[PDB]
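One structure below.
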Amino acid sequence: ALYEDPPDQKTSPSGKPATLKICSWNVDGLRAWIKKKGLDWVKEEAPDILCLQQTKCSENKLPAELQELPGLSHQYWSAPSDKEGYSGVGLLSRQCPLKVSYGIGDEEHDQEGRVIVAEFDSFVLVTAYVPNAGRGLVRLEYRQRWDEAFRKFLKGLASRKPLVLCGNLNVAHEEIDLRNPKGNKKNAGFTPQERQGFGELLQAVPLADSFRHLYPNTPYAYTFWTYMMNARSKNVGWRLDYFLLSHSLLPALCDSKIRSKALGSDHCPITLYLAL
DNA sequence: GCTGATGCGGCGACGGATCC
DNA sequence: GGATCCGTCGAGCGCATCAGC
Ligand SMILES: [Cl-]
């Protein structure tokens, strides 16, 4: 079935208007995404904060266009030190964060270019490009050990300020989160191990899945489609991209959007509206 | 400098069997 | 004998390195 994201709900359960718009996009090659006009789409979305994943771009290679975003002028970038051309994340913000850090505890020795932490007045934002389990699950054990390290890391942060985690978490949590659950149960992104890791992330930190919280029974809502086999035109997809929130932020939650129509990557943007 | 091949990382279509 | 299950295979894209010029 095709999918039509419902209209933007811009007011919280208590009637407060949204004051903060966060957009997250796994761009699958930041320089190619720009050439495919992804920044034109960002401009129309006008987020306060833009998180980008799979940029595949070290900071010296950022296109000039990123220097022409006056409403997203505070920019933080990360890319892995060995595997240049892979992973890579970015966080761009209208207002300057109070603190920024990289990685999940030892980035200075294992510069992975997967995680950015930014602390604002009212919340801490984490964006992540979570390690894929690999074709044939060759890196699944690593993914499980990464999941555990990440959970512990985030539990520490959320003990201080409320947490917003966004990005490509690279698992479809439940069967409703992908088009072909039965055929993919031995594939990266839908193994029992990865699904369990996501469930434990929600329980241990604790975090809520903003979109599923608002739309608990809505199927065919995906954020990724393989480039092969015309999967996007058929909406044969996976929901890999999330906004997870501390429970205490749920009264600020206005809406969590899937921007299905925005092209330029094999993932689409997702957008969060918060009343802070 | 530039192009294009190759390497590497990030699953749905289809054929055949099985279920009742 | 239509629906479902299951395993196999052939498959887009981006960016790095490498060869060639
Ligand atoms: Cl990558």
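Chain A residue numbers are taken from Swiss-Prot; in order, the displayed residues are 43-318.
This entry, so its header tells us, was determined using X-ray crystallography, 1.8 Å.
Including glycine, each Cβ sits where the backbone N, Cα and C put it.
What Swiss-Prot records for A:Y171 is active site. A simple way to gauge crowding: the CB of A:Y171 (active site) has 26 other CB atoms within 10 angstroms, across all the protein chains here. Taken residue by residue with DSSP, A:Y171 (active site) is part of a strand.
Annotation source Swiss-Prot lists active site, proton acceptor at A:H309. According to DSSP, A:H309 (active site, proton acceptor) is assigned to a strand segment. Residues near A:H309 (active site, proton acceptor) in space but far in sequence (CB under 8 A, at least 6 apart, same chain), listed by position: A:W67, A:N68, A:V69, A:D70, A:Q96, A:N210, A:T265, A:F266, A:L282, A:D283.
Experimental mutagenesis is annotated in Swiss-Prot for A:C65 to A, with the remark: Abolishes the redox activity. Does not abolish the AP endodeoxyribonuclease and phosphodiesterase activities. Reduces protection from granzyme A-mediated cell death; when associated with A-31 and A-210. Taking a C-beta cut-off of under 8 angstroms and a sequence separation of 6 or more, A:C65 (mutagenesis position) has the following same-chain neighbours: A:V84, A:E87, A:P89, A:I91, A:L92, A:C93, A:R301, A:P311, A:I312, A:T313, A:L314.
Around the Cβ of A:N68 (mutagenesis position), 25 further Cβ atoms fall within 10 Å across all displayed protein chains. Taken residue by residue with DSSP, A:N68 (mutagenesis position) is part of a strand. According to Swiss-Prot, the mutagenesis experiment A:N68 to A carries the annotation: Nearly abolishes AP endodeoxyribonuclease activity.
Among the mutagenesis entries in Swiss-Prot is A:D70 to A, noted as: Strongly reduces AP endodeoxyribonuclease activity. In the structure as shown, the Cβ atom of A:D70 (mutagenesis position) sits within 10 Å of 20 other Cβ atoms.
Secondary structure at A:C93 (mutagenesis position), taken from DSSP and collapsed to helix, strand or coil, is strand. Mutagenesis annotation in Swiss-Prot: A:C93 to S, described as Does not abolish NO-induced nitrosylation. Abolishes NO-induced nitrosylation and translocation from the nucleus to the cytoplasm; when associated with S-310; the structure shown retains the original residue.
A:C99 (mutagenesis position) carries neither a helix nor a strand DSSP state and counts as coil. Taking the Cβ of A:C99 (mutagenesis position) as reference, residues of its chain lying under 8 Å away and at least six apart in sequence are, in sequence order, A:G71, A:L72, A:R73, A:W119, A:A121, A:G130. Under mutagenesis, Swiss-Prot gives A:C99 to A with this note: Does not abolish the redox activity.
According to Swiss-Prot, the mutagenesis experiment A:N212 to Q or D carries this note: Decreases AP endodeoxyribonuclease activity. Long-range neighbours of A:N212 (mutagenesis position) (same chain, six or more residues apart, CB within less than 8 Å of its CB): A:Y171, A:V172, A:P173, A:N174, A:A175, A:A230, A:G231, A:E236, A:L282.
Residue environment of A:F266 (mutagenesis position) contains 22 other Cβ atoms, counted within 10 Å of its Cβ in all protein chains. One entry in Swiss-Prot concerns the mutagenesis experiment A:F266 to A. Its note says: Strongly reduces AP endodeoxyribonuclease activity.
Here Swiss-Prot notes a mutagenesis experiment, A:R301 to A, with the remark: Reduces the interaction with TOMM20. Abolishes localization in the mitochondria; when associated with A-299. There are 16 other CB atoms within 10 A of the CB of A:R301 (mutagenesis position), with all protein chains counted.
Quoted from Swiss-Prot, the note on the mutagenesis of A:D308 to A is: Reduces AP endodeoxyribonuclease activity. Nearly abolishes AP endodeoxyribonuclease activity; when associated with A-283. Under 8 Å, Cβ to Cβ, and six or more positions away along its own chain, A:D308 (mutagenesis position) finds A:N68, A:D70, A:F266, A:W267, A:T268, A:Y269, A:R274.
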